[PDB]
Amino acid sequence: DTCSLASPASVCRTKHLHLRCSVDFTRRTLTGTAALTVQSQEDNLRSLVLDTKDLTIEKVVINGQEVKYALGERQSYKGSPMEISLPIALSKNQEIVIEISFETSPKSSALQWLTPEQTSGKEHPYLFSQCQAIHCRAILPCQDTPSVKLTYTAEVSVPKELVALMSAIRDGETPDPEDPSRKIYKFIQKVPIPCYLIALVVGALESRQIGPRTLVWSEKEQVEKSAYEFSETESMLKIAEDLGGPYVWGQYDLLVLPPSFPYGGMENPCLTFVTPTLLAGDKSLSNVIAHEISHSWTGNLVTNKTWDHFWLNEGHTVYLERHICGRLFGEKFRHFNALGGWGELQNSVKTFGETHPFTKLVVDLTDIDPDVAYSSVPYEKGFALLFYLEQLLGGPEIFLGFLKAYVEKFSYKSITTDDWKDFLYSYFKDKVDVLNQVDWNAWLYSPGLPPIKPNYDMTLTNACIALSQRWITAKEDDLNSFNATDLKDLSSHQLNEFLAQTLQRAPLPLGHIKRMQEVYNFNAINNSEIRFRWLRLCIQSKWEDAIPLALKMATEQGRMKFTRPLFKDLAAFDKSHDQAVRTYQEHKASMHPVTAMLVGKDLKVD
Ligand SMILES: c1ccc(CNc2ccc(OC[C@H]3CCCN3)cc2)cc1
Ligand SMILES: [Yb+3]
Ligand SMILES: [Yb+3]
Ligand SMILES: [Yb+3]
Ligand SMILES: [Zn+2]
């Protein structure tokens, strides 16, 4: 594991974490103890190494006495390794508890601390975590590798008017004995998980039940809207259970975060985290929920052993997601989404360049910050490989049989690409000659678009392409023929695909874009996917009226899918360049630490 400085699982492994901590909003620190139950995998083990990042270590206690530890030099985005001297040498399989008193930095990359004004209610502050990929070390000392799976329990002291939630079953609450202005929330996660799945939020939260095993959680002002948006959740769980086997996590709760949440969603066990940019008013962005649900099998049960193997998580999860959405809304819709995805892959490959190492399916992360490598490639090249295998090997019913067997086989494990490929070949031993037709070396190890494109139903895509083509080939004297009725029979998804089709050919003449606003009134659509793509098209087509709209969307939410390209478009437009860097500089301090880092790199600032 090239992204971790800890002792590998061949040396020792964490089986359990007990976390007791207090969330201090005045200092923006989390302070407490992490008791790691560690099992030796070696004879005569006398030291072990943990990952840390910007932690302050007070002391390390084993068998009731303090022990020697040392922090090595910081290795950039990897943090600093912490070597611990064991008081007694351990034999193979022996376990001990190591209890570490620690405190986080206010500047912890795993965490965003929000002032009251940054929330809906404007009364209370808010804290949230996002550990994936390698930020759990910025919360607590751990072996920060998905190659190790541990259970955990926690007790978290927070100001009594706030609520703590984690990726775990809620285990009760009480006043804090040590300070009656506080409450302690307790948590148990009894299913072994990789440490990137450890998550905390603390805020003025409320919940509403929306299914037999689902509460939606948010600040008071979003609860009603969220409950409606995510009402398909239980029915997606039922379908996911048909496809992946039993749901083993007990609860499936949803947490809708404040707008700065850096991603679409994070599949935290027991409590999925989603962006509020999903709240479109019509459930149209529900594929993200289906995605997060799917991770309860692919990712959370079968986990990538290292981050080089991240496509295992995402490709399988996108593949199950599109199946759930296919069940709900028809096989033509699965194909429409599948084809859209291939279009998103062309975009990423074009952005990075077609010989770029990040466009490889399996990546080598040696010396690479995983946050910098992150993109649509593992999702879409991964999905495209599985969609191609589906078609090669006899269709969706046959391939779903493999997917279910794959989950059973590697449940509670961490695996590599060769483990998966090996199982694939074993499962389809009667179709090995077909599998030997796959260019594996190209699919897995080569940059650029895949060597083969799957076959796609075009039914729902056609009208999108026909309209996109009308606009691109139009001349000035054709602009009059466009009318609000062009969009008549297009769903929100088709408007989005129409915009994506056209964005692929941007810039368009500025007169065309103005006409498009005149006839389609895209400025008035609040759907975040549609508005995102429409504003990108305006900025790339040099429409100055779109500049304050694109500045406003980039900074009013922080979902990096939207905030990173909007800022990048704005800096590439000469008329908005200085404003873009001005805006970033002003917002930087109150941005998500990783978001701030990546936007800065994108803009070449600092
Ligand atoms: C291709 C691209 C990136 C990588 C590893 N980097 C990586 C970086 C961040 C990751 O998680 C961040 C967000 C994504 C949604 C939930 N959390 C996950 C992986 C591996 C292969
Ligand atoms: Yb020994
Ligand atoms: Yb209990
Ligand atoms: Yb084999
Ligand atoms: Zn995912």
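Note that chain A is numbered according to Swiss-Prot, with residues 6-611 shown in order.
Structure determined by X-ray crystallography, 2.2 Å.
Backbone N, Cα and C define each Cβ position, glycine as well.
Residues or ranges marked as active site, proton acceptor by Swiss-Prot on the basis of experimental evidence: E297. The active site, proton donor annotation in Swiss-Prot covers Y384, and the record cites experimental evidence as its basis. Per Swiss-Prot, peptide binding site is recorded for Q135, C136, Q137, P267, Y268, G269, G270, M271, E272, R564, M565, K566. The Zn(2+) binding site annotation in Swiss-Prot covers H296, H300, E319 and rests on experimental evidence. As a published mutagenesis entry, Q137 to L appears in Swiss-Prot alongside the note: Aminopeptidase activity strongly impaired, but keeps LTA4 activity. One mutagenesis experiment named in Swiss-Prot is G269 to A, and its note says No loss of activity. While the structure shown retains the original residue, Swiss-Prot records the mutagenesis experiment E272 to A or D with this note: Complete loss of epoxide hydrolase activity and aminopeptidase activity. What Swiss-Prot notes for the published mutagenesis of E297 to K is this: Loss of epoxide hydrolase and aminopeptidase activities. Where Swiss-Prot documents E319 to A as a mutagenesis experiment, the accompanying text is: Complete loss of LTA4 hydrolase and peptidase enzyme activities. A mutagenesis experiment is reported in Swiss-Prot for this position, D376 to E, and the note states: Strongly reduced aminopeptidase activity. Abolishes epoxide hydrolase activity. While the structure shown retains the original residue, Swiss-Prot records the mutagenesis experiment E385 to Q with this note: Reduced aminopeptidase activity. Minor effect on epoxide hydrolase activity. Among the sequence features in Swiss-Prot, the mutagenesis site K566 to R is noted as follows: No effect on epoxide hydrolase and aminopeptidase activity.
Swiss-Prot feature annotations superimposed on the structure.
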| residue | record | DSSP class |
| --- | --- | --- |
| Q135 | peptide binding site | coil |
| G269 | mutagenesis position | coil |
| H300 | Zn(2+) binding site | coil |
| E319 | mutagenesis position | helix |
| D376 | mutagenesis position | helix |
| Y384 | active site, proton donor | helix |
| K566 | mutagenesis position | helix |
Distance [Cα-Cα, Å, rounded] between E272 (mutagenesis position) and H296 (Zn(2+) binding site): 8
By Cα-Cα distance, the member of recorded positions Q137, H296, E297, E385 nearest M565 (peptide binding site): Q137
Neighbour-count leader, CB within 10 A, recorded positions: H300, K566: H300
For the mutagenesis positions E272, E297, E319, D376, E385, the one whose C-beta sees the most other C-beta atoms within 10 angstroms: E385
Separation of alpha carbons, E297 (mutagenesis position) and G270 (peptide binding site) (Å): 7
Env. residues of Zn(2+) site, Cβ within 8 Å of mean position of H296, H300, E319 Cβ: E272, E297, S299, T303, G304, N318, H321, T322, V323, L325, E326, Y384
Integer Cα-Cα distance in angstrom, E297 (mutagenesis position) to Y268 (peptide binding site): 12
Cα separation, the residue listed as 'active site, proton donor' to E319 (mutagenesis position) (Å, whole number): 5
Spatial separation of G269 (mutagenesis position) from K566 (mutagenesis position) - C-alpha basis, Å: 8
Which recorded positions sit within 10 Å of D376 (mutagenesis position) - Cα, from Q135, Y268, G269, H296, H300: none
Farthest-apart CA atoms of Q135, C136, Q137, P267, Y268, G269, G270, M271, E272, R564, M565, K566, residues recorded for peptide, distance in Å: 18
